[PDB]
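Visitor: Quick one: the structure is below, questions incoming.
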Amino acid sequence: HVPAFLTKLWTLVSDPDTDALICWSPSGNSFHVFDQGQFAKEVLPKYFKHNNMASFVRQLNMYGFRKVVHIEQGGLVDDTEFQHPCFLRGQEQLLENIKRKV
Amino acid sequence: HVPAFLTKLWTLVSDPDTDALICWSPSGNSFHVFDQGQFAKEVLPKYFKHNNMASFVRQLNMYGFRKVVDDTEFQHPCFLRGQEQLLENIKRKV
Amino acid sequence: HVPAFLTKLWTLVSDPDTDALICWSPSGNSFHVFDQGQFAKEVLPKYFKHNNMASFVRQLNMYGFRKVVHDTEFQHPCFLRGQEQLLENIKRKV
DNA sequence: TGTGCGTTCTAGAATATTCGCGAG
DNA sequence: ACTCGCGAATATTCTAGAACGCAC
Ligand code: NA
């Protein structure tokens, strides 16, 4: 029913063993990826058939996720945050409302 | 969605800790940059991918700011102290 | 007249310091990137205003580079070891 | 028995940065 | 000769197109 990408992403974010690399934000309305390098090489191949952050990012955009911009990035002086309105901590059933672009 | 340049400009002008280098005018309808040299060298690279005052000014003109005729003053009709919601009306040129 | 990206890219690839992360292929008609995590974190910000491999890859495509399918290998016919003069022919997409 | 999903490589679109022109 | 808005090329970021394999 719910496509594999969303259930794995939900499980991956919620899993407390991965919270050093991917976890919910305190509000539970977005998720963070820390150290993209270790995440792509260590975490992604355990759920998907690849280890590329770009292929994970491409899927995020296919399901309508958007990157959250922090106002402190953009200067010359690793935290990647994504959000979807129906991807909320404690609301796994809401994943049926997220559906992929055709 | 309000572009990063205006949000950063609003934060930088409004911030009282930076007022020795960039701050609102007393009326709050314009802002001043003092000592452009130290501002470009020390403040800009903490917010933008450069330390060039010309590139900051170029963006000011891109968003329709104009210079009011060291001490450099710039103005935009929708860049007003206490009216942060008006940044939504500032649009980049075509 | 040669854009900064091509001169910097030729320089960083040719640099024997970085050959552990980015170097020419034996034939010298393509270049390899090993461990892009460390390449993006340490090499890119020394030449560009960022440390994202995606922003490096995007520029490679804007200049007509192509990824060769088999760590990470890219090629352009006018990007050859010892022929910095051929970069003159690599022209950026509109 | 066609359609939706996943992975990869490249391009689109908006804003950002640089350089130098020219009206006044 | 000089100031100050520009145009234009390139740079950076985030999202999408397109091709192909796979499943049901
Ligand atoms: Na200030």
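Start at 1 and count along the chain as shown; that gives each residue its number.
Determined via X-ray crystallography, 2.4 Å.
Each Cβ is built from the backbone N, Cα and C atoms, and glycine gets one as well.
Found this in Swiss-Prot, in case it helps:
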type	residues	note
MUTAGEN	B:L9 to A (Swiss-Prot position 22)	Inhibits HSE DNA-binding activity and transcriptional activation
MUTAGEN	B:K67 to Q (Swiss-Prot position 80)	Loss of nuclear stress bodies localization. Loss of DNA-binding and transcriptional activities upon heat shock. No change in homotrimerization upon heat shock
MUTAGEN	B:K67 to R (Swiss-Prot position 80)	Does not change interaction with XRCC5 and XRCC6. Loss of nuclear stress bodies localization. Decreased nuclear stress bodies localization. Loss of DNA-binding and transcriptional activities upon heat shock
MUTAGEN	B:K93 to R (Swiss-Prot position 118)	No change in nuclear stress bodies localization
MUTAGEN	B:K93 to Q (Swiss-Prot position 118)	Loss of nuclear stress bodies localization. No change in protein abundance
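Tell me about the setting of these features in this model.
Guide: Sequence-distant contacts of B:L9 (mutagenesis position), defined by Cβ-Cβ distance under 8 angstroms and a gap of at least six in the same chain, are B:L60, B:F79.
DSSP assigns B:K67 (mutagenesis position) to a strand in the three-state reduction.
Counting every protein chain shown, 12 other Cβ atoms lie within 10 Å of the Cβ of B:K67 (mutagenesis position).
Secondary structure at B:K93 (mutagenesis position), as computed by DSSP, is coil.
The C-beta environment of B:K93 (mutagenesis position), restricted to residues of the same chain at least 6 apart in sequence and closer than 8 Å, consists of B:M62, B:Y63, B:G64.
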Visitor: Roughly how big, as a whole number of Å, is the Cα gap between B:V69 and B:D70 that 12 unmodelled residues would have to close?
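Guide: Flanking Cα atoms: 13 Å.
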